[PDB]
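First up is the structure itself, then whatever we jot down about it.
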Amino acid sequence: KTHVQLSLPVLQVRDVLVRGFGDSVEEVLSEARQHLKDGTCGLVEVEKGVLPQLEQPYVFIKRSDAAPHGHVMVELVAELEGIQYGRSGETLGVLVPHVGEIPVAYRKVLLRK
């Protein structure tokens, strides 16, 4: 399927143990997609002071459309030293590995895969 319904655990930035997916734009987009498929991906909601506590390159989920079955359609955009790889809508959050942190909420998304 071109899209997959996912429910992403929303994590507090200070709980996150693994603060990014890797060391290059291509690697972090690769790893984010693998963790999304494997159900091992968390979401951190972006506010003042969040991104400097996480590791670049960043992987964002961004709204791709204006929401089947409650799932917002999203796509992945990476960012490294202020340059973004991809073009999409509003940020829903920054993706990180999930290694068992307790979430505060779930974000239902339809991921363009």
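Residues 11-76, 79-125, in that order, are what chain A shows, numbered as in Swiss-Prot.
Even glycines carry a Cβ here, placed using N, Cα and C.
Per Swiss-Prot, natural variant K47 to R is noted as: In strain: Omicron/XBB.1.5, Omicron/EG.5.1. Secondary structure at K47 (variant position), as computed by DSSP, is helix. Around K47 (variant position), taking its Cβ as the centre, 13 other Cβ atoms fall within 10 Å, counting all chains.
Flanking an unmodelled run of 2 residues, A76 and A79 have Cα atoms spaced 7 Å apart.
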